[PDB]
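Novice: Please read through the structure below; I'll follow up with questions.
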Amino acid sequence: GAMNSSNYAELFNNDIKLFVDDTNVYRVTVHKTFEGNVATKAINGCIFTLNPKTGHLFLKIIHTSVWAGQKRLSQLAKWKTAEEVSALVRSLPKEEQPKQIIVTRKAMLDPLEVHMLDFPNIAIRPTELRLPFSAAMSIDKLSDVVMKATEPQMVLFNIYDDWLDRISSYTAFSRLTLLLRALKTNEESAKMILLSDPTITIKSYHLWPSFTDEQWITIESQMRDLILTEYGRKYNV
Amino acid sequence: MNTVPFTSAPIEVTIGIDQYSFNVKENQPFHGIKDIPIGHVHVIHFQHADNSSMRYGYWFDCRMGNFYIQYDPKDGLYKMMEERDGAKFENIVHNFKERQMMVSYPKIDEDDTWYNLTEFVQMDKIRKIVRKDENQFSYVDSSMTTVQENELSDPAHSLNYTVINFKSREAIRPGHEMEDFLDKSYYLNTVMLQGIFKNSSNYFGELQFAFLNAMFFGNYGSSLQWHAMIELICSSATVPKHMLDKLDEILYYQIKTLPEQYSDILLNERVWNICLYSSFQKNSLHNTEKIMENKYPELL
Ligand SMILES: NCCNC(=O)CC1CCCCC1
Ligand SMILES: NCCNC(=O)CC1CCCCC1
């Protein structure tokens, strides 16, 4: 059934599973028309499909051409996502296919279920966690590959860089969700925190800076402070 | 006009004949029902005064044989049986009618309620949903489960309604996932009507039979089937115009006949609100929407 704080360690067991987030699949810029009406212009989007145990990210880039001539785009985005996730599963060798797919939004359940009818043994699950994966486009290297795409494209990343050499996947996921929650609550401040010190660099093959274990504790503390501050600045506390 | 005689009434029971109901006292001199409308299927049904558990009854068509009721004290129920000796049967019934031991089926209501509820219902199709091939009549009760219920346990006592499942490979063409899920016309017209039922009359027959089993026996699987068959039509953008007009008439009589105090358990709020106000056919069921809004505005 639904995934929540009670069964939270299930994410890091040895059953292959994927999170699917579809918030940035259909994105637009808004512009007033010459007549003074409002018009949207679609921009490139992405499906965020993540193995939380290994860090493997299947980033399917959604090029704006897929919306050309189509109606009801938010509803089509749900079925396009499900079509691309099903296509990804079919492309994986049998022993790499997931046993469970957890969707971040309840509106993806029926489209994914219908697209995965051929896979009756793969469970499609909601979650009650409010995961911050929408902020994936605040990661510079991910945003860059999405906006530069001229055609549909899949790009594979490890969203944990090399952290799993030194920490467990439970700890790596907790670090990732802390970073993404901060980028979602105040992107400018979170990015200042991550890059303030110019001696700490991002390897060419990485997404995040090359922090020592000690610097990660400082960083994580600065992110917690940011989130708590904003939550004060927000509710006045 | 035909007759279903009773050997006796040894236990106190409410007997219903179609939409009608009457009470028989324990060992009351009762020998059956006469003046039954030839040309319709009929249902004779029972609720014991002692144990309201298990409503049960029999679907029959008097053109197919001479049927009577006899209480069985071992199995504890009123059983339908066929009499093969036609001269014996006639003689028993004439002697019974002469003594006024039988109650009389009403003349015909102005609304033609039974005809309208059973327009498409045929005994031969009932007997394929209810498989007991040695009898010409079909037993149904409140507890019998459907084939679809049994896939999610005694096969001989099941209701073999046509399985309808909107998230199934039968319902969804590979490559038309979004199309077929949001517009069920393929599944209605090609799979079910052309493929399985052959025509809309057989579809409506099963829909009407499911409703009547839900209403008369409180059979939950039958209620599920009735609503599924409604929802499949309303959720199709492309439906023959004659079918929509006939569906509106079918449902109007069903809603008109449903006891007001059974609406909570026999009507599915989600299906009816979707069908009347959100579906492709939201504007095609004028008579049904009007009686629903006057009789059950609460559900909506
Ligand atoms: N996901 C459907 C489209 N919604 C957005 O892409 C969000 C933008 C952000 C502010 C400008 C207008 C809406
Ligand atoms: N439906 C309640 C009674 N309705 C009648 O008109 C009288 C009953 C009909 C069945 C035969 C016994 C008398």
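Every residue number used here counts from 1 along the chain in the order it is shown.
Just so it is clear, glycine is given a Cβ too, placed from its N, Cα and C backbone atoms.
Copying in the features that Swiss-Prot gives for the protein in this structure:
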- A:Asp21 to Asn (Swiss-Prot position 1853): Reduced growth at 30 degrees Celsius. Strongly reduced growth at 16 degrees Celsius (MUTAGEN)
- A:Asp22 to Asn (Swiss-Prot position 1854): Reduced growth at 30 degrees Celsius. Strongly reduced growth at 16 degrees Celsius (MUTAGEN)
- A:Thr23 to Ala (Swiss-Prot position 1855): Reduced growth at 30 degrees Celsius. Strongly reduced growth at 16 degrees Celsius (MUTAGEN)
- A:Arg105 to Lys (Swiss-Prot position 1937): Severely impaired growth. Reduced growth at 30 degrees Celsius. Strongly reduced growth at 16 degrees Celsius (MUTAGEN)
Novice: Report, in whole Å, the straight Cα-to-Cα distance of A:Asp21 (mutagenesis position) from A:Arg105 (mutagenesis position).
Specialist: 7
Novice: Cβ neighbours within 10 Å, counted over all protein chains: which one of the mutagenesis positions A:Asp21, A:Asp22 has the most?
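Specialist: In terms of Cβ crowding, the pick is A:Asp22.
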Novice: Find, among the mutagenesis positions listed as A:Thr23, A:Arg105, the one whose Cβ has the highest number of other Cβ atoms within 10 Å in the structure shown.
Specialist: A:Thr23
Novice: By the DSSP assignment reduced to helix, strand and coil, which category contains A:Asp21 (mutagenesis position)?
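Specialist: Reduced to three states, the DSSP call for A:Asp21 (mutagenesis position) is strand.
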